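Novice: Got a structure for you, questions after.
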Amino acid sequence: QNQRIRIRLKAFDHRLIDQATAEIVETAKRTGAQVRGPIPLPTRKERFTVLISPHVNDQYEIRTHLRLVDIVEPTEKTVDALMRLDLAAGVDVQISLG
Amino acid sequence: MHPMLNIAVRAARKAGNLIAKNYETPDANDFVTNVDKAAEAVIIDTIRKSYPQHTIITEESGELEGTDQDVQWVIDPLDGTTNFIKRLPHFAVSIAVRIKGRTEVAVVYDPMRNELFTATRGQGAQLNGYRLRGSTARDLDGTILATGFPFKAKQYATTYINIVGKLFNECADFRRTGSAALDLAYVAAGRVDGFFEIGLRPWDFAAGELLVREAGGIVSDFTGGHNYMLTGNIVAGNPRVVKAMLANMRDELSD
Amino acid sequence: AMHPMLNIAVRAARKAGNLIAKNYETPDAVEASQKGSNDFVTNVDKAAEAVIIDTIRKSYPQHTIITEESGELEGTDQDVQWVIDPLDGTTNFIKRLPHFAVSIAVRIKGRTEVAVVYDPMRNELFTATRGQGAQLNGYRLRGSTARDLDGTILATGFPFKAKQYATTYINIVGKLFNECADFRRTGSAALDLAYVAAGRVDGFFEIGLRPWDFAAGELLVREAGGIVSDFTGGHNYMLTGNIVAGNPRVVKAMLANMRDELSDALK
Amino acid sequence: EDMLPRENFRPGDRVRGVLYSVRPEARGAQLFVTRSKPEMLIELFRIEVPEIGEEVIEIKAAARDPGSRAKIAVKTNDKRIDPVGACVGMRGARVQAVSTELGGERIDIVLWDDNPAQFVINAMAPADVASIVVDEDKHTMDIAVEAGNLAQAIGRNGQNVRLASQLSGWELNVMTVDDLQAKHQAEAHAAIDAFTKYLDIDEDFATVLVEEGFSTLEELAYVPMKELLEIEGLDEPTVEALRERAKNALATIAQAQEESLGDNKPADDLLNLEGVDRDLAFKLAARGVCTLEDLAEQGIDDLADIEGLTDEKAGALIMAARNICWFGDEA
DNA sequence: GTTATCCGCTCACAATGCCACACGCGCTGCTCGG
RNA sequence: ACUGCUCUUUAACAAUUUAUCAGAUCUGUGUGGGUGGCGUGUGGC
Ligand SMILES: [Mg+2]
Ligand SMILES: [Mg+2]
């Protein structure tokens, strides 16, 4: 079927990014899906600020990592295991299909 | 004092389960009398499992007497029936364990919100694990008064109206739910500061007065005495709001 | 299917209600911050408002929004307005009384188009969209079947912020109490209107209501078979804050009953 | 019970829960998922922290009061890592993630401890119990904080302790850590008055002789030279002057007896009232009424149990209180 | 001119009940649809 | 040829304010439930 099942993955954590990426590419290479590279684009600075009850009148810039992995073989069991096998929170999982 | 309350809350839970499970059926006062009688039946039959000798006082058949006249059990499986008639989810079972003319235990249970207020002398008034406190008010500014209208005794209404008028010029706002027992339970948990009502009947507020008293509050009749037990012209709350309200409401006495 | 704006609004309302409920169990953090004459605006109101606005901006960065707190935040497409009350009956919340709701309505070209109110405590979700009707968690809402004043239950709010009319109001109250069955006073005009839509109260009336409170209920009762009006049958209510609503016959009876007692200030 | 209390639901939305039982055979519902049982938390860390599940930081114990507070203690097997920097993570967000996922359910990531004393001590996440008295036969220990933070130690509705007792299994006791705590074990050496009033001139000489109790000084002071020869500092003129001071001390005990009977408050506003003798004053304060307003703060039911006070007498007395206070609305 | 008066014209509005039986009741070049 | 010479032994805490002695239901498959409106015409009485 269609090719560009391309998942970008932003986060501020690292090791769970590795866990999720490894699990995802596992599902890919196990379900017959021809996985492309994770290809982690350069880690980016991302601005925070303390938007809580502040100090009376604390990360503010973080290295958000980006894993831009691509899967080009959507079998049935691919989408099956994908929607089945879950991912940790704290990750931006804006994906693209095309 | 544990096992009395034990049977009390057991019957309360079963009655609430019945009431709710029934309330899940549609309709558009036959049904309410049906369910009231059924709840009273389950209540009393579960009671007779332990102490089938205490004298039960319902709200319908007077006083179902018994052979051990040391303990009376005031029962109302439904208060403010108007609610259950018109689907409004605000009604509670009210059980009161009284002895020698005075009350020792009290349990009000709202099935819908699954609230359950217990109360007993000394050991206090609990909400499923909370040492209740009543409100914190000391005045009639920024305060709430759980009111009540005579939907059977409208004659007082006029002077009652006057009270309301003056009360409105003093207090901050009003409430009205129809379940006098629930008004009492709310003043017990300080959800509303002061409570008052014109001509109530012991079967309803028996448990609620024990609640509000056990929560650090006090009750009274309209003229400060104690004939409320027979007159039901209740004024209840923590002494602060009770003074702040009586001082302005007694001067319009008609009962 | 479903109406889109309705869907995004109900998502916003779900998030807001969950936030309010989560904060409801820590009364040591939410304080009483008064704004006018006994209209508290706690920080939790601000947080819920911000959450709702954020959730909306995702799907409509161009729609002008209205809020009692932030006035009117203009949008690049101001033909459609989003009226919000993140909390109704702030007093009922500060007393930790578990009866309140968040209200979100969307007007198109001035005419109200969709409305939702959400009570988190009882977990009730009154939705309403013009041309499809009103629903309570999946049940249609045809209001009370009353056709007189006897046996009728009247929900109301008191002018506890416009106390000058108190007497007047109380006056009419007395008149009403001579014909109706019983009153109800809950403290949240949105939820009272909702109950009118659910027939749980045979009617409703109030004086001195902000334009950002009935906007989520007036459409509710309208698509709920009921009707609203000013204290005289006109439509200046949107400016007078004087509402009377209910099933049509009861509204007619109430208007014919109230027209005499009415102080000519509200007319 | 298996749901969270305030977790509103709606037909049409997806939710997460742990499959805690399967019943392929029973004549009804065959799948049982919960969200309240504590292991959920455990497994959710499995799905969140890339350390747990990799068997490096195992979850030892987790106690939970739903939607309110969940304590959790984990040990680490590799000294490379610790929970505060990885199990809490960066800026404490992973625990924040699972919190938000479970509906603001606040969590206490407490570093597991294997010393049962230090174990139950640390598991008190916000606290500082600087005075421990460990016992196993009853499982209870003096687990409390300095006076003032006792609320901060027990936490709201007992959570911050009700969980630890649930977590440690050892029953707990929270009374004090600075005051009122030596009373459990250092009670016969903590009476600062007499010992230091004798020590201020003894700080040049010596401490006092602890090898005898002498708390009940009367009999044990009538012991011969043996006790006085064995120890120094309690000289013969010292013992005699201190016997005069112990006359002062027994008179002090009698005077303290006298003082402990002073808060009854017989006032004109509380004595001359109708039906009130001085003994009615002593009875009304015998329940704890030290003013007149208090008398007006009880009903016949609550002013009861008095030794010789009926319902009509107390009734008219409440009436008098409410006249002098609430009927004329005066003071 | 006004002011009302009446008149020619226009238009609406009524047409026994039953029965029984019979017969019949979109189209057409746009729309869609693959 | 002709922008390119060490920066020096891995993530770096959110949790928080009376208070406690923890405080029976796991059933069914008895069953109702698995062509007309209008028009016109004819004829009859
Ligand atoms: Mg009743
Ligand atoms: Mg508002």
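We count from 1, first residue shown onward.
Every residue gets a Cβ built from N, Cα and C, even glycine.
Reproduced below are the annotations present in Swiss-Prot:
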type	residues	note
BINDING	C:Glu68, C:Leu87, C:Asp88, C:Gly89, C:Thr90, C:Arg184, C:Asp213	substrate binding site
BINDING	C:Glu68, C:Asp85, C:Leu87	Mg(2+) binding site
MUTAGEN	C:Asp88 to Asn (Swiss-Prot position 87)	Loss of IMPase activity, still complements dnaB121 helicase mutation
MUTAGEN	C:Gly174 to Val (Swiss-Prot position 173)	No growth at 30 degrees Celsius, IMPase activity not inhibited by RNA polymerase (RNAP)
MUTAGEN	C:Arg184 to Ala (Swiss-Prot position 183)	Some growth at 30 degrees Celsius, greater IMPase activity, partially inhibited by RNAP
MUTAGEN	C:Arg185 to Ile (Swiss-Prot position 184)	No growth at 30 degrees Celsius, IMPase activity not inhibited by RNAP
MUTAGEN	C:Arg185 to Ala (Swiss-Prot position 184)	Grows at 30 degrees Celsius, makes more dimer, partially inhibited by RNAP, crystallizes
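If you look at the structure here, what lies around each of the features I listed?
Specialist: Look at C:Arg184 (mutagenesis position): DSSP puts it in a strand. Using a 10 Å Cβ-Cβ cutoff, C:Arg184 (mutagenesis position) registers 25 neighbours.
When secondary structure is read from DSSP and collapsed to three states, C:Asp85 (Mg(2+) binding site) falls in the strand class. Long-range neighbours of C:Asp85 (Mg(2+) binding site) (same chain, six or more residues apart, CB within less than 8 Å of its CB): C:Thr67, C:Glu68, C:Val102, C:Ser103, C:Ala190, C:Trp212, C:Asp213, C:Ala216.
When other Cβ atoms within 10 Å of the Cβ of C:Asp88 (mutagenesis position) are tallied across all protein chains shown, the result is 26.
In the three-state DSSP assignment, the secondary structure recorded for C:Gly174 (mutagenesis position) is helix.
A sphere of 10 angstroms centred on the C-beta of C:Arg185 (mutagenesis position) encloses 20 other C-beta atoms.
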Novice: Tell me which residues of the chain lie with their Cβ under 8 angstroms from that of C:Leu87 (substrate binding site), as long as they are six or more apart in sequence?
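Specialist: Correct list: C:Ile20, C:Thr42, C:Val44, C:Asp45, C:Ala48, C:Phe93, C:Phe100, C:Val102.
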Novice: Filtering C:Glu68, C:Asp88, C:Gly89, C:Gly174, C:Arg184, C:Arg185 (recorded positions) by proximity to ligand 2: which pass a Cβ cutoff of under 6 Å to any of its atoms?
Specialist: C:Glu68, C:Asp88
Novice: Within 10 Å of each Cβ, count the other Cβ atoms and name the one among the recorded positions C:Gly89, C:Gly174 with the highest count.
Specialist: C:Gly89
Novice: Which one is it: of the mutagenesis positions C:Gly174, C:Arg184, C:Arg185, whose Cα lies the shortest distance from the Cα of C:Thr90 (substrate binding site)?
Specialist: C:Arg185
Novice: Sort the recorded positions C:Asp88, C:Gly89, C:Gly174 by C-alpha distance from C:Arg185 (mutagenesis position) and give me just the closest.
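Specialist: Comparing Cα positions, the closest of these recorded positions turns out to be C:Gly89.
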Novice: Which one is it: of the recorded positions C:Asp88, C:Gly89, C:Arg184, whose Cα lies the shortest distance from the Cα of C:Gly174 (mutagenesis position)?
Specialist: C:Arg184
Novice: Could you say whether, by DSSP, C:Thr90 (substrate binding site) belongs to a helix, a strand or a coil region?
Specialist: helix
Novice: Cα-Cα separation of C:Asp88 (mutagenesis position) and C:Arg184 (mutagenesis position), in Å?
Specialist: 16
